[PDB]
There are 6 protein chains.
Amino acid sequence: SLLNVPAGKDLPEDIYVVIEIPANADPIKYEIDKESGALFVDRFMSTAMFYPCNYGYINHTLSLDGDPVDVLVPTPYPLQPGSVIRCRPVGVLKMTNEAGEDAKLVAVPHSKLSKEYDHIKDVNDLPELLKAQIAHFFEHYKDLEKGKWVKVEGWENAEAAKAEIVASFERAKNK
Amino acid sequence: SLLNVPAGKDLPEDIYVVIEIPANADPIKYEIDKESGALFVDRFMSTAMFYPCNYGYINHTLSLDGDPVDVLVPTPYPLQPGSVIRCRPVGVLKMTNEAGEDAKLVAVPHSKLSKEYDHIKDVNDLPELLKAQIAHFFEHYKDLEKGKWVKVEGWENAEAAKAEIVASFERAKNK
Amino acid sequence: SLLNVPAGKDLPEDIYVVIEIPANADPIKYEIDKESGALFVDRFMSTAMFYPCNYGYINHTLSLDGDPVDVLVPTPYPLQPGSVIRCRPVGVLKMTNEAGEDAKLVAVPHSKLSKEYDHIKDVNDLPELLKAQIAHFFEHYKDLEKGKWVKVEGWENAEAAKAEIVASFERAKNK
Amino acid sequence: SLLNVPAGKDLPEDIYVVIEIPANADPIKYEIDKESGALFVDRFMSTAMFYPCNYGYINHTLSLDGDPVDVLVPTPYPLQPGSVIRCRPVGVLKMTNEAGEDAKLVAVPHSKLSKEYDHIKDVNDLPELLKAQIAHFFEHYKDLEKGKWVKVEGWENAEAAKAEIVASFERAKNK
Amino acid sequence: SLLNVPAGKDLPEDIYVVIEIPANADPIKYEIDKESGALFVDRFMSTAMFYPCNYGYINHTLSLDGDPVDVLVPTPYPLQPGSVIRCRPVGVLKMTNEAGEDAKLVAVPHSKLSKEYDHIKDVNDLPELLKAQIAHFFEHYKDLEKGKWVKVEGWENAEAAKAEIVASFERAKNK
Amino acid sequence: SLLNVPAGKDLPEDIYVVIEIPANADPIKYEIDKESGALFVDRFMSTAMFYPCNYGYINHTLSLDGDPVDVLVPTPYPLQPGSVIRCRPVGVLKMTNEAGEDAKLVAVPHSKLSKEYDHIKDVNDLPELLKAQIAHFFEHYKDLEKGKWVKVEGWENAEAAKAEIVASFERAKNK
């Protein structure tokens, strides 16, 4: 099952992200259910907005807000929902919604899948336009969602990204 | 697995439909296998016809013809094969093929995924064109299938739809 | 799971192929992981090339090179990653990479899915253009892959294809 | 403009078809307007049906029903609306709607675009399934169109197809 | 050419909209050039946003801001860039950018293309969600465009929509 | 028409490329016809290869081999056949086929469409992978084309690219 995917080969620099939502997809937000492992429809987003990158989670991790660390994963072509990609974390985008702190890591395909992301070691190496586009996306994608709201605190580095993976991996191994 | 998906949170008005065939897809008819839970090719349909809605089934249900209640689920964007959507039943389309009675429910996305279908409580609230299109589809999609044939008896209401879900859920819990 | 799919109903003439890569897809090479059964990204291919047919494997088989018999499966429309298709083997394309012998069978949809492939009994009945296109594909798709290289030895018949399925099925039942 | 496209290089065996509707497209019926040459929406078809082949017309031709000879053009990949393909006529499908006689030729890509259709010289060489699929399509695509109706008289040979191109080309050069 | 398309058959209730940008398309903003009639790239929008409807213009019209009346045209399936659709105006969305007043009409497919929009006579009959989605789109699609900015004044009725078509058609016939 | 598109606003650094083939498209090679301006099918390529970038030509230019300077134009999303993009030339890929010298320029979207390509001034600033992918493509896309063959001489700089645009623009204004 998707529930038995390792967190990574070598955490926190060598991790697996379970893809839930492909880059550039229609605006359906899917979630792996932690009970069945199946792909569930969470909602049909009301804005005319698309995820700017592939969107998923690291298995066996528990972020401060009670669920797995979310990850955005840029790729030359959109991935399949339910596929697992080997990645390297490179950066984190801090935000608050109406559940508190909810960081989104950014991680690039690992060098064994591809050499293309090898120049990207830290948050400053991501294209400006891509960072601006991502932030705008999480700023606005819920604008028409009555019970929901989001505030974007800003970008941090790969070491802040890694420390979140370790803290969330440890917290899953007790709680 | 897809085999451990509940029938619904609150049957028969609050159910889960396991998607097998997306709206507007190429004409490949897929089926979840009840042994592995994998998505199997059932056939390559010979007509130049597409499913007018997403097409799947309610798990843990057994309809008179020896398999799960089939459901059609209209959505603003096509869903992924193997995804689970939370829905409300709204209507039923009665038909006979060469296995007897084989109803197809129609159910709309539940209000928690979306407000868009909230005005649709019963069969009369579905667009005319959509009902006519669906009926035409099941009338004709097998026209070129030598061993197979279909007759479309007509539309019934949400209460007829719900009573089929309850009767099929009970029959799965003994047979 | 995909790990409990039978090898076929009646080997070697009646087999199941687990689809990993759809015909005409973006150039992402996916692999079912034999540990979780999930779909994993293996790499982002560097050539501007697409798989000319659907690409997968027969479960419960072990080819000389330490993994399941690979299969190419032509279909009127591209299949979904992780779907299982019932097929008949019709031919085999022999090649060496930097792991030795790595045949790729060709198999067509079985007559119960479709009548369209029924005229194809053996390797000579496949369109010339399709065989030439496939061979060119495996010749070149790795051209830009530093550690990797491929040589295409040529086409053999359905009986050579079947004997490989039997030898690989037997070898999985001991090793 | 599309209005200055020749009828063919060497009529009736070497012709140009102006594409209006791609194979496998959403069910929007487009028409080149003979006044502007622009692509106009003619209607949104109500059936869940797709054109089984690319659909267009031969320029400078006038069929008995007051407009250009319609052509269906099978191709390995769908064409762009408004593109011109060089073809060879191979067959004709006779029908009546509520304007009388309205044949649809079938023509395959000419050998200079492709060798793939070179084995198809006459109507008997087209796949059975394709002929059956096309006929079913024109039989039914208007079923839900109140003012409209279609009857399918059947298949004729390449020489009947060519004689229609010549008669329609001559009739355009007087009327 | 697209430059010789009439404004409508019977203005202002029966008009032609020249499509420039399909509903749900990648975020490339195209423009017909009034010199050649060709489709030109105007820019690659920086937001992760899609046009919620098809987007074009009425030919032979000049709006206060020095170019043709812009129109949004909802359709069951996305249209082709450069296609002409027959529509009925139903409503107008008023806004200011850094060129002043720049209304966008909404118009639905005319009854001869389709019966589906026949219930929509005025702005109040458009789905709420669709109006909210459109307004959000024009509010935000330029957020990352340095020299550009937009303010959304709100919705007006079909009679306000028609009077704009007449005033813009008259102004094109002198200026 | 597409025949009246200028060569550029300010040649050779500010040019218009007429798109013929979108990035990542099915393998149909289209050509604008210089007689009608329509999009013609030139052939259905036999390899399983896709154009790695959008592919078109500069109007009013005549390259040594008797037709317009060909251009490859990388873009965040694939363009429409027959659209015109404003670009800046950045590099040239020299090759011989069986008509002699047939350079392909590379040009990026001009800064007014987008800021994304602004860091790319010369051939060395294009991603390595992209240059390698393009060269591999023109090396191999004709491998199965009996009468045709291609040899790839290599990359030159923006000044070599510009001098070709000027020489080809001058040669069109006499010959």
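Using Swiss-Prot numbers, chain E covers 2-176, in order.
Header lists the method as X-ray crystallography, 2.2 Å.
Each residue, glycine too, has its Cβ placed from N, Cα and C.
According to Swiss-Prot, the substrate binding site annotation covers E:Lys30, E:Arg44, E:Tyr56, E:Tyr142. According to its DSSP assignment, E:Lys30 (substrate binding site) is in a strand.
Taken from Swiss-Prot, the feature Mg(2+) 1 binding site covers E:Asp66, E:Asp71, E:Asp103. Sequence-distant contacts (6 or more apart, same chain, Cβ under 8 Å) of E:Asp103 (mutagenesis position) comprise E:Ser64, E:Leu65, E:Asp66, E:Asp71, E:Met96, E:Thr97. E:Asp103 (mutagenesis position) falls outside any helix or strand according to DSSP and counts as coil.
Under the heading Mg(2+) 2 binding site, Swiss-Prot lists E:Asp71. Secondary structure at E:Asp71 (Mg(2+) 1 binding site), as computed by DSSP, is strand. Counted within 10 Å of its Cβ, the other Cβ atoms near E:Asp71 (Mg(2+) 1 binding site) come to 19, all protein chains included.
Of all Cβ atoms in the protein chains displayed, 18 besides its own lie within 10 Å of the Cβ of E:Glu32 (mutagenesis position). The mutagenesis experiment E:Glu32 to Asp is recorded by Swiss-Prot, whose note states: 6% activity.
The DSSP secondary structure for E:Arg44 (mutagenesis position) is strand. Here Swiss-Prot describes E:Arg44 to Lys as a published mutagenesis experiment; the accompanying note says: 10% activity.
A coil conformation is recorded for E:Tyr52 (mutagenesis position) in the three-state DSSP classification, outside any helix or strand. Around E:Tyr52 (mutagenesis position), the same-chain residues six or more apart in sequence whose CB sits under 8 Å from its CB are E:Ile22, E:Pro23, E:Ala24, E:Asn25, E:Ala26, E:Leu73, E:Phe138, listed in sequence order. According to Swiss-Prot, the experimentally introduced change E:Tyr52 to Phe is described as follows: 64% activity.
Recorded in Swiss-Prot as a mutagenesis result, E:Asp66 to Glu carries the remark: 6% activity. Following the DSSP three-state reduction, the secondary structure of E:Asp66 (mutagenesis position) is coil.
According to Swiss-Prot, the experimentally introduced change E:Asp68 to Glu is described as follows: 1% activity. Counted within 10 Å of its Cβ, the other Cβ atoms near E:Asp68 (mutagenesis position) come to 15, all protein chains included.
According to Swiss-Prot, the experimentally introduced change E:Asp103 to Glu is described as follows: 3% activity.
All protein chains shown were included, and the count of other CB atoms within 10 Å of the CB of E:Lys105 (mutagenesis position) stands at 21. Among the mutagenesis entries in Swiss-Prot is E:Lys105 to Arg, noted as: 3% activity.
Record note (Swiss-Prot), mutagenesis E:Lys105 to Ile: No activity. The unchanged residue is displayed.
Quoted from Swiss-Prot, the note on mutagenesis experiment E:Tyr142 to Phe is: 22% activity. In sequence order, E:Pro28, E:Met46, E:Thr48, E:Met50, E:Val151 are the residues of the chain that are 6 or more apart from E:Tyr142 (mutagenesis position) and have a CB within less than 8 Å of its CB.
Among the recorded positions E:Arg44, E:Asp66, E:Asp68, E:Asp71, E:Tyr142, the ones with a Cβ under 8 Å from a Cβ of chain F are E:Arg44. A distance below 8 A between C-beta atoms marks E:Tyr52 as the recorded positions from E:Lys30, E:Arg44, E:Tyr52, E:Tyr56, E:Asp66 lying next to chain A. When the mutagenesis positions E:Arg44, E:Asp68, E:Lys105 are ranked by how far their Cα is from the Cα of E:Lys30 (substrate binding site), E:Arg44 comes first.
The substrate-binding residues named in the record, E:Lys30, E:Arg44, E:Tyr56, E:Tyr142, extend over a maximum Cα to Cα distance of 15 Å.
Using a 10 Å radius centred on the Cβ of E:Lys30 (substrate binding site) and all shown protein chains, the other Cβ atoms total 17. Of all the recorded positions listed here (E:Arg44, E:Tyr56, E:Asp66), it is E:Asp66 whose C-beta has the fewest other C-beta atoms within 10 angstroms. In this structure the alpha carbons, written CA, of E:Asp68 (mutagenesis position) and E:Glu32 (mutagenesis position) are 11 Å apart. Apart from E:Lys30, E:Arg44, E:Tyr56, E:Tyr142, the residues listed for substrate, the same chain places the Cβ atoms of E:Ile22, E:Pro28, E:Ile29, E:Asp43, E:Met46, E:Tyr52 within 8 Å of the centroid of those Cβ atoms.
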